[PDB]
Amino acid sequence: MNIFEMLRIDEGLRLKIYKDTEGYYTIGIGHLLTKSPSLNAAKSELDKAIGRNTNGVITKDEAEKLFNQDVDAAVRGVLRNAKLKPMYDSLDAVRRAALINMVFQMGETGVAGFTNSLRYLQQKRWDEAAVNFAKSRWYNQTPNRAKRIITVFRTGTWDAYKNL
Ligand SMILES: [Cl-]
Ligand SMILES: [Cl-]
Ligand SMILES: [K+]
């Protein structure tokens, strides 16, 4: 298990434009195209992202390319985020993956919104952080996924992903 395998489990892989859990146009492995209601706008984003005129469909290789970019960006971003660096630097590799997962899903802003939980994490108060994380729109809207991430934070193991 690693960040890629983990996110691949959580986001799936779709080669044609689809709508994510929030109703937003997305493609590949959870690559958000735009929050716009416009399919045309989403297709324009796609083309720009890939570098060609696609008509809403990409190859797997293409999908993995955006995915690789997205995970890298996720990491790079956290590493230069003040609200997040310290807590992330404080974590072990497993829990770091969980943190990266949440940023990929919701963005730095969204993740920094979890101030209290982050703090318990920084304190290494595992169960407390776990409880706190669950008190969120995030957990209510994506409970299965949220529960998986929370277990990782709690335990520092990949068990929750262990057979997905
Ligand atoms: Cl992009
Ligand atoms: Cl879910
Ligand atoms: K998805």
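Method on record in the header is X-ray crystallography, 1.6 Å.
Note that Cβ sites are derived from N, Cα and C of the backbone, with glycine treated the same way.
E11 (mutagenesis position) falls within a helix when secondary structure is assigned with DSSP. Under its mutagenesis annotations, Swiss-Prot gives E11 to A, F, H, M or N the following note: Complete loss of enzymatic activity.
Swiss-Prot lists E11 (among others) with the feature active site, proton donor/acceptor, giving experimental evidence as the kind of evidence. Taking a C-beta cut-off of under 8 angstroms and a sequence separation of 6 or more, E11 (mutagenesis position) has the following same-chain neighbours: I29, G30.
Under its mutagenesis entries, Swiss-Prot includes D20 to E or Q with the note: Loss of 99% of enzymatic activity. In sequence order, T26, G30, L32 are the residues of the chain that are 6 or more apart from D20 (mutagenesis position) and have a CB within less than 8 Å of its CB.
Under mutagenesis, Swiss-Prot gives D20 to A, N, S or T with this note: Complete loss of enzymatic activity. According to DSSP, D20 (mutagenesis position) is assigned to coil rather than to any helix or strand.
According to Swiss-Prot, the experimentally introduced change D20 to C is described as follows: Nearly no effet on specific enzymatic activity.
The active site, proton donor/acceptor feature in Swiss-Prot is assigned to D20 (among others); the stated evidence is experimental evidence.
Looking at Swiss-Prot, you'll find the mutagenesis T26 to H noted as follows: Facilitates transglycosylation more effectively than hydrolysis; covalently bound substrate. DSSP assigns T26 (mutagenesis position) to a strand segment in the three-state reduction. There are 21 other Cβ atoms within 10 Å of the Cβ belonging to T26 (mutagenesis position).
The annotation that Swiss-Prot gives for the mutagenesis experiment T26 to E reads: Complete loss of activity at neutral pH; covalently bound substrate.
Annotation of the published mutagenesis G30 to F in Swiss-Prot: Almost complete loss of enzymatic activity. The enzyme is destabilized by 1.5 kcal/mol; the original residue is retained in the structure shown. A 10 Å cutoff on Cβ-Cβ distances gives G30 (mutagenesis position) a total of 21 other Cβ atoms nearby, all chains included.
Record note (Swiss-Prot), mutagenesis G30 to A: Almost complete loss of enzymatic activity. The unchanged residue is displayed.
According to Swiss-Prot, the feature substrate binding site maps to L32, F104, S117, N132. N132 (mutagenesis position) carries a helical DSSP state (H, G or I).
As a published mutagenesis entry, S117 to V appears in Swiss-Prot alongside the note: 50-fold decrease in enzymatic activity. Within the same chain, the residues at least 6 positions away from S117 (mutagenesis position) whose Cβ sits under 8 Å from its Cβ are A129, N132, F133, listed in sequence order.
Listed in Swiss-Prot as a mutagenesis experiment, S117 to F is described as follows: 10-fold decrease in enzymatic activity. Annotation note: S117 (mutagenesis position) sits in a helical segment as assigned by DSSP.
Listed in Swiss-Prot is the mutagenesis experiment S117 to I, annotated as follows: 500-fold decrease in enzymatic activity.
Mutagenesis annotation in Swiss-Prot: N132 to I, described as 5-fold decrease in enzymatic activity; the structure shown retains the original residue.
Just so you know, the Cβ of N132 (mutagenesis position) picks up 19 other Cβ atoms within 10 Å once every protein chain is counted. Record note (Swiss-Prot) on the mutagenesis of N132 to M or F: 2-fold decrease in enzymatic activity.
Cβ neighbours within 10 Å of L32 (substrate binding site), excluding its own Cβ and spanning all shown chains: 18.
In this entry, substrate is bound by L32, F104, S117, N132, whose most widely separated C-alpha atoms sit 27 angstrom apart.
Applying an 8 A CB threshold to same-chain residues 6+ apart, the list for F104 (substrate binding site) reads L7, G30, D70, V71, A74.
Secondary structure from DSSP puts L32 (substrate binding site) in a beta strand.
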